[PDB]
Amino acid sequence: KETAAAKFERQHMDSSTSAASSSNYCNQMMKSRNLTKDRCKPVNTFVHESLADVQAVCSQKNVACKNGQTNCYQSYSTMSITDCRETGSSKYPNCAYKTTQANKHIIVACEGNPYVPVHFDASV
Ligand SMILES: O=c1ccn([C@@H]2O[C@@H](CN3CCCCC3)[C@H](O)[C@H]2O)c(=O)[nH]1
């Protein structure tokens, strides 16, 4: 069974590309990472940094999570990310997304032993 840490990697990690991300990127990635099976997942971010660098965020700036929990961490440096947002005309099963590349500080929730990212909270 898929661990929370593994689910985070599936939903949020894409170390393979530096940034770029073609206009097609989100359409392809949301589908291939299995985020379009149950529904069109409305909002999802992929991080283009090493797994070690993203895992390292769990020891960085402690900040409040959007849900009020205390286990979120903001990266000290900006990271290459791609936001995927479902378009207004997108209709399941044909999920359609706008692809937006940015360099921003990520905020992730961390849990477990080892203490690793399990949720992508925000970018700032
Ligand atoms: O900048 C982001 C922000 C959110 N997410 C996604 O949406 C988050 C939570 N969700 C958002 C609104 C509906 C109920 C709660 C998920 O934890 C995360 O997968 C991003 O991926 N990148």
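The numbers used for chain A are those of Swiss-Prot, and the residues that appear cover 27-150, in sequence.
According to its header, the structure was obtained by X-ray crystallography, 1.6 Å.
Here the Cβ of each residue, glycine as well, is placed from N, Cα and C on the backbone.
Annotated features, as they stand in Swiss-Prot:
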type     : residues                                                       : note
ACT_SITE : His38                                                          : active site, proton acceptor
ACT_SITE : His145                                                         : active site, proton donor
BINDING  : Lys33, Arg36, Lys67, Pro68, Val69, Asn70, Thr71, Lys92, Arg111 : substrate binding site
MUTAGEN  : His38 to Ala                                                   : Loss of activity
MUTAGEN  : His145 to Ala                                                  : Loss of activity
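Sequence features annotated in Swiss-Prot and their locations in the structure.
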| residue | record | Cβ neighbours (10 Å) |
| --- | --- | --- |
| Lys33 | substrate binding site | 12 |
| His38 | mutagenesis position | 20 |
| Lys67 | substrate binding site | 17 |
| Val69 | substrate binding site | 10 |
| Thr71 | substrate binding site | 21 |
| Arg111 | substrate binding site | 15 |
| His145 | mutagenesis position | 20 |
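Filtering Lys33, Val69, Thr71, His145 by Cβ distance to ligand 1 (under 6 A) retains the following recorded positions: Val69, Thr71, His145. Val69 (substrate binding site) carries a strand DSSP state (E or B). On the backbone, the CA of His38 (mutagenesis position) and the CA of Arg111 (substrate binding site) stand 14 Å apart. The substrate site in the record is lined by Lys33, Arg36, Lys67, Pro68, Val69, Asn70, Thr71, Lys92, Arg111, and its two most distant CA atoms lie 22 Å apart. A straight line from the CA of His145 (mutagenesis position) to the CA of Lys33 (substrate binding site) spans 9 Å.
In this structure, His38 (mutagenesis position) is part of a helix by DSSP.
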